[PDB]
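K.L.:
Please see the structure below; I have some questions.
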Amino acid sequence: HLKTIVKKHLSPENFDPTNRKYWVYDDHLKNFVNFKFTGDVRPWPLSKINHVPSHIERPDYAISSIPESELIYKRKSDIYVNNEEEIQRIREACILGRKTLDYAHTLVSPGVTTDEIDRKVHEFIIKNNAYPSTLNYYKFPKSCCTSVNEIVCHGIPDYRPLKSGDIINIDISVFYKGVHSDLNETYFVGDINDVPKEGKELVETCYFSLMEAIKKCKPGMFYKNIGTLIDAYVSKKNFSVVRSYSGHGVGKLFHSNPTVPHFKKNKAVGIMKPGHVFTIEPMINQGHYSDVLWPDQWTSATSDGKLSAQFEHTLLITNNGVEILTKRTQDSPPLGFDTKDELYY
Ligand SMILES: [Fe+3]
């Protein structure tokens, strides 16, 4: 009974995203039966969880789903100061995160499913003796997040094929030598001319909002000032800043202090000091700032169904400035606009 329905109605080649009849038989789609979507993106069925070989070191949530070292009590003012040996380890995880993102980028093309991309990303991380940080983190079922068009963040890779003209953020994190790396980029799928013009401007504005904020980071600067910089930059182009998600400390813990909002007049706690490692990851919207959480408990979409774009780096505060651990390299595929690396390195 169950097997036939999956085969006939919930497979990559025959799933109908505009018919909810068989959704009740799929553990992902059943949450959506009464849901009113904000845009054109629909969820598709997921594939079965991908295996992790036994020799790979796992983070503390891999089995139980509960990130216990993150739940250990800390003051909101407690921000971890990495030593040289820890920094080197993070640098190396970030190098691998970059390699993994650059590899995922090469897979993006019309017709390719996000699930295909996730599986190949998973395989690449495993091949490199690392663990995909997202896998089973609060039961997140995949090894990266893929957020197309109006999807703000945490999109779950599924059987939906990419269309020429879509924009897709691919969000990568890897756990390697005891530490995490976190980065992400938004890509144009297929013919750049199929992307809505506002979408090209959106993705590019978001990118520079991020790089311009990073350029100001140094010891003594308030973490709350990041949001001041980002919000001002994107407001000039009449785009808005998502409020529901923030940058975070990263390193020994997947997510730690400080919390880093990307909007102005925020109450972020902390000043930047040498040895601090954290992310800035602004999600910027074409229209209204507001997002709705999907009934899968993970996928966020813009409330108006307009486009959203994100970029993310993992950063290290140095004695006199910042270093961008997840920097692009000569092996990084193009973003479709001049990234003006000369301004930042
Ligand atoms: Fe992050």
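Since chain A takes its numbers from Swiss-Prot, the residues it shows come out as 172-516.
This entry, so its header tells us, was determined using X-ray crystallography, 2.0 Å.
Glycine residues also receive a Cβ, built from the backbone N, Cα and C atoms like all the rest.
Look at Swiss-Prot and you will find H325, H426 tagged as protein binding site. For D342, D353, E483, the entry in Swiss-Prot reads Zn(2+) 3 binding site, with the evidence type sequence analysis. Annotation comment: Swiss-Prot describes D353, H419, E452, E483 as Zn(2+) 4 binding site. Under the heading of mutagenesis, Swiss-Prot lists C316 to S and annotates it as follows: 50% reduction in activity with Zn(2+) as cofactor. Increases activity with Co(2+) as cofactor and acquires new substrate specificity to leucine, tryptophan and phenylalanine.
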K.L.:
Of the binding-site residues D342, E452, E483, which sits closest to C316 (mutagenesis position) by Cα distance?
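P.N.:
Going through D342, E452, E483 one by one, the closest to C316 (mutagenesis position) is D342.
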K.L.:
Measure from the Cα of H426 (protein binding site) to the Cα of every one of the binding-site residues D353, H419, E483, then give the nearest.
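P.N.:
Answer for the nearest of the binding-site residues: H419.
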K.L.:
Could you state the CA-to-CA distance between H419 (Zn(2+) 4 binding site) and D353 (Zn(2+) 3 binding site) to the nearest Å?
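P.N.:
Here the two Cα atoms lie 10 Å apart.
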K.L.:
Using CB under 6 Å from any atom of ligand 1, narrow the recorded positions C316, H325, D342, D353 to the ones that qualify.
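P.N.:
Once distances to ligand 1 are taken from each Cβ, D353 fall under 6 Å.
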K.L.:
Given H325 (protein binding site) and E452 (Zn(2+) 4 binding site), what distance in Å do their CA atoms have, once rounded to a whole number?
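P.N.:
On Cα coordinates alone, these residues lie 13 Å apart.
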K.L.:
What is the total of other Cβ atoms whose distance to the Cβ of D353 (Zn(2+) 3 binding site) is within 10 Å?
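P.N.:
Taking every protein chain into account, the count is 28.
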K.L.:
List the Cα distance (Å, whole number) between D342 (Zn(2+) 3 binding site) and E452 (Zn(2+) 4 binding site).
P.N.:
10
K.L.:
I need the CA-to-CA distance for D353 (Zn(2+) 3 binding site) versus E452 (Zn(2+) 4 binding site), whole Å please.
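P.N.:
If we compare the Cα positions of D353 (Zn(2+) 3 binding site) and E452 (Zn(2+) 4 binding site), the gap is 9 Å.
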K.L.:
Inside 8 A of the center formed by the CB atoms of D342, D353, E483, which other residues of the chain have their CB, for the recorded Zn(2+) 3 site?
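P.N.:
Output for this site, in sequence order: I343, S344, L354, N355, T450, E452, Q481, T485.
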K.L.:
Sorry to bug you, but what's the C-alpha spacing from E483 (Zn(2+) 3 binding site) to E452 (Zn(2+) 4 binding site), rounded to the closest Å?
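P.N.:
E483 (Zn(2+) 3 binding site) has its Cα 4 Å from the Cα of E452 (Zn(2+) 4 binding site).
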K.L.:
In DSSP terms, helix, strand or coil for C316 (mutagenesis position)?
P.N.:
strand
